[PDB]
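S.K.: Please read through the structure below; I'll follow up with questions.
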There are 2 protein chains.
Amino acid sequence: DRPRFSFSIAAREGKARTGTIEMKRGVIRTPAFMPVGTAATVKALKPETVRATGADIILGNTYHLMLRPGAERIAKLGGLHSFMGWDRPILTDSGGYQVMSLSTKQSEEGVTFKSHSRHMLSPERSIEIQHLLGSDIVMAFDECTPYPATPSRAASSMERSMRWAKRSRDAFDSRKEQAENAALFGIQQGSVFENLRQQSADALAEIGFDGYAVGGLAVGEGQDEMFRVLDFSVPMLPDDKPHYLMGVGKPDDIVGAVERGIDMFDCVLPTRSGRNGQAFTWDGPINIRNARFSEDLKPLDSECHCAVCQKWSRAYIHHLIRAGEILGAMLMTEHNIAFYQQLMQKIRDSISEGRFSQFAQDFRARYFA
Amino acid sequence: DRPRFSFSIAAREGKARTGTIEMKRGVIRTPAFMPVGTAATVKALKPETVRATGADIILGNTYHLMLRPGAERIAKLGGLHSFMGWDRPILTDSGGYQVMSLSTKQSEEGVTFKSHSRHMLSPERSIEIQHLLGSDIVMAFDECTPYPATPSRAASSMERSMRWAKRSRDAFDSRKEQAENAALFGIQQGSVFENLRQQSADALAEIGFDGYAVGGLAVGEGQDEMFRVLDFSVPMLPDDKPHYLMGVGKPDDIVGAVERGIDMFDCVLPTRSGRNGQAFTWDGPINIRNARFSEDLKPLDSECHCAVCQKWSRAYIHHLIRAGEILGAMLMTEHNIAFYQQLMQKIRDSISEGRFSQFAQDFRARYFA
Ligand SMILES: CNc1nc2cc(C(N)=O)ccc2[nH]1
Ligand SMILES: CNc1nc2cc(C(N)=O)ccc2[nH]1
Ligand SMILES: [Cl-]
Ligand SMILES: [Cl-]
Ligand SMILES: [Zn+2]
Ligand SMILES: [Zn+2]
């Protein structure tokens, strides 16, 4: 039987790594992309279709699930895995980002908020909610500093996040069944400031976590600045644990983040933009609503191995999306998630073969041609 | 290789019949239920899922397809079968019902209408559109008399429909590829009036068709009156050809119509009401939105063999529908279409075994308990 948590690095190229996370509910191949399952569903896909695209793990949103259908209710029904029919690992976010994005009164104890009914989130309650859901990878409860942030405000926010990281650690460890069966990741903060990022990394490593997220990015800073912060921030984290870049991102963001040592990603882009008509291809994204696709018999992408590209034309999917048909959302989403997984597979294989730098260059030349 | 069209009756009980229609693109088991594929999609289902539920044939809507994406466009892309990915028989309605329901200037030539752009439908253009789509069962272009109708107006409308039935026959026969590969059904009209129904049946049998629809019902008259009209109307049609009741209906409508000699059905009820939260069960319909289902771990129906009932709870589907999630529409629709197909299978098996009258009684006692 698999362990609670084991991360093994099988191959490296520069800062990039490829390997596996073994957990009780399955193996996660890294670098990994996690489809987002907001309200206990990856939108427009059955779980078997999510798995068929190659996903090893999905993300669930604590903030949404605690509001609807409710964490205690999900626990009474047997947990999130049983409820939605996904039996593999699930990583849950802590709610700290979405509570400030979608709901607030902030204090050292936590955050009180009104649902978009009054509710409360603290390190202790966030960890408890993630336990009730039956999460496999639990995220510490933090504060995602807005961008831009002054050094003083970034420091105060990071310091609070580090105090909350210790509270998250202790709450997780107090719950025997959670501590024995799930993993806990800490979140580095510090905005764009190298000294704060170092202080945050040091605090998290002193507490000790199973993996380390780079928080506070993809908040409006742009790719150049995100990459600049990753350049110095990722090396500060323990090398032997997974590095998770939260909320990223576009295909080119993923490639460059892997070049900088990131092992895990999540983003709503493939699902949300798929429903809006944007399809990812190796020649860049296309908007299938465009009239130029109305009689195009080619698949969404000429090389993609997904079931959508084996079976339906651009012309048909164009019609479905223009007509507002549910099947349009289904087909666009399956293709986009499959494309993302094929990207991750090419990344993993190229690192394993010592040709990832060439892959990244070739990928960019074609994607942006 | 299968013939263009062969209907064979394998077993009978009273007025009920069970058998098969063999066509080039597949065999249709009768009595048959056709899921409705309005705009080149059975809403929220891949074609493989439609087939997995047991459907042998689907219905396409000429009125919608001629407006979006266009009949000539579908032909240029290879036909409706290729376009949507359904390789089995498709029956297309003629557009006459939907043009008056959804769009008008009526004349002996046809109907001119504004899209909900000005457009035209005549017997000749309707048959041509159905050819361009590549329909396997083509419906004659008619006029669905509103209910209630005075005897004079019902007669005038039926007489026009019979003139249009001859024009439909001649247009179909003029097109060699259509005449050799598709079938043509005529539509009986005459409102609720026995003498007009007889005149219409006689006119259609004189022209000669591959099958005969009972038109003009399920237009507000209620089940008692629909059954009363079927009592005298179905025996007027040729016994050796299929009898198609257009736009019907609820499970109990289907059972009673089979008792009266109907072989084919279509209805949006399972798909449309599924998206609205109504699930069919052997104990009657339920509305999954109801709070009583929020913690109900049972499947939608306790006996249903569909993939939804094998895998997900009422509680989960309740959550999805309340949240407006696409997967809720997908799961409700797959279950409802599967339920309808299981109903048709039980009907076919009970007729084959000479126990359909008992099945109908047992079905009604439980469904309405
Ligand atoms: C889409 N961007 C994004 N940045 C994030 C940062 C965090 C975080 N906790 O710092 C979480 C989710 C995030 N999503
Ligand atoms: C839902 N009721 C319904 N009655 C129909 C009658 C016709 C007809 N052509 O008489 C066609 C479609 C129909 N749908
Ligand atoms: Cl999404
Ligand atoms: Cl529908
Ligand atoms: Zn694809
Ligand atoms: Zn079912």
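Note that chain B carries Swiss-Prot numbering, so the residues on display, from first to last, are 10-112, 115-127, 131-383.
Method on record in the header is X-ray crystallography, 1.3 Å.
Every residue, even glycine, has its Cβ placed from backbone N, Cα and C.
Per Swiss-Prot, the features are:
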type	residues	note
ACT_SITE	B:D102	active site, proton acceptor
ACT_SITE	B:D280	active site, nucleophile
BINDING	B:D102, B:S103, B:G104, B:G105, B:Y106, B:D156, B:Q203, B:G230	substrate binding site
BINDING	B:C318, B:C320, B:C323, B:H349	Zn(2+) binding site
MUTAGEN	B:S103 to A	Strongly reduces activity
MUTAGEN	B:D156 to A	Abolishes catalytic activity
MUTAGEN	B:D280 to N	Abolishes catalytic activity
S.K.: B:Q203 (substrate binding site): which of the recorded positions B:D102, B:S103, B:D156, B:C320 have a C-alpha within 10 angstroms of it?
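M.R.: Cα filter at 10 Å returns B:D156.
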S.K.: Between B:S112 and B:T115 there are 2 residues with no coordinates; how far apart are their CA atoms in Å?
M.R.: 7
S.K.: Could you check which of the binding-site residues (B:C318, B:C323, B:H349) sits closest to B:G104 (substrate binding site), going Cα to Cα?
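M.R.: Minimum Cα distance from B:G104 (substrate binding site) across B:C318, B:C323, B:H349 lands on B:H349.
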S.K.: Using CB atoms and a 10 A radius, I'd like the single residue among the recorded positions B:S103, B:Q203 with the highest neighbour count.
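M.R.: Output for this query is B:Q203.
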S.K.: What's the CA-CA gap between B:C320 (Zn(2+) binding site) and B:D280 (mutagenesis position) in angstrom, rounded?
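M.R.: Between the alpha carbons of B:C320 (Zn(2+) binding site) and B:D280 (mutagenesis position) there are 20 Å.
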S.K.: What recorded positions in B:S103, B:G104, B:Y106, B:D156, B:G230, B:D280 place CB under 6 Å from ligand 2?
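M.R.: The recorded positions passing the 6 Å Cβ test are B:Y106, B:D156, B:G230.
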S.K.: Nearest of the binding-site residues to the residue listed as 'active site, proton acceptor' by CA-CA distance, picking from B:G230, B:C318, B:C323, B:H349?
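M.R.: The smallest Cα gap between the residue listed as 'active site, proton acceptor' and any of the binding-site residues is with B:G230.
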S.K.: Looking at the recorded positions listed here (B:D280, B:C318, B:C323, B:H349), whose Cα lies nearest to that of B:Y106 (substrate binding site)?
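M.R.: With Cα distances computed to B:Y106 (substrate binding site), the winner among B:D280, B:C318, B:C323, B:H349 is B:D280.
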S.K.: Can you give me the Cα-Cα distance between B:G230 (substrate binding site) and B:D156 (mutagenesis position) in Å, rounded to a whole number?
M.R.: 10
S.K.: Go through the recorded positions B:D156, B:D280, B:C323, B:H349 and tell me which ones have a CA within 10 A of the CA of B:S103 (mutagenesis position).
M.R.: B:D156
S.K.: Within 10 Å of the Cβ of B:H349 (Zn(2+) binding site), how many other Cβ atoms are there?
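M.R.: Excluding its own Cβ, the number within 10 Å is 27.
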S.K.: Ignoring the 3 unmodelled residues, how many Å lie between the Cα of B:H127 and the Cα of B:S131?
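M.R.: Both gap-flanking Cα atoms are 8 Å from one another.
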S.K.: Closest to B:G105 (substrate binding site): which of the recorded positions B:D156, B:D280, B:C318, B:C323, B:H349, going by Cα position?
M.R.: B:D156
S.K.: Using DSSP and three states only, what is B:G104 (substrate binding site)?
M.R.: coil
S.K.: List the residues in the vicinity of the substrate site, defined as same-chain residues other than B:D102, B:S103, B:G104, B:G105, B:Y106, B:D156, B:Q203, B:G230 with C-beta within 8 angstroms of the site's C-beta centre.
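M.R.: For the substrate site the neighbour list reads B:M153, B:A154, B:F155, B:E157, B:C158, B:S175, B:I201, B:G229, B:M260.
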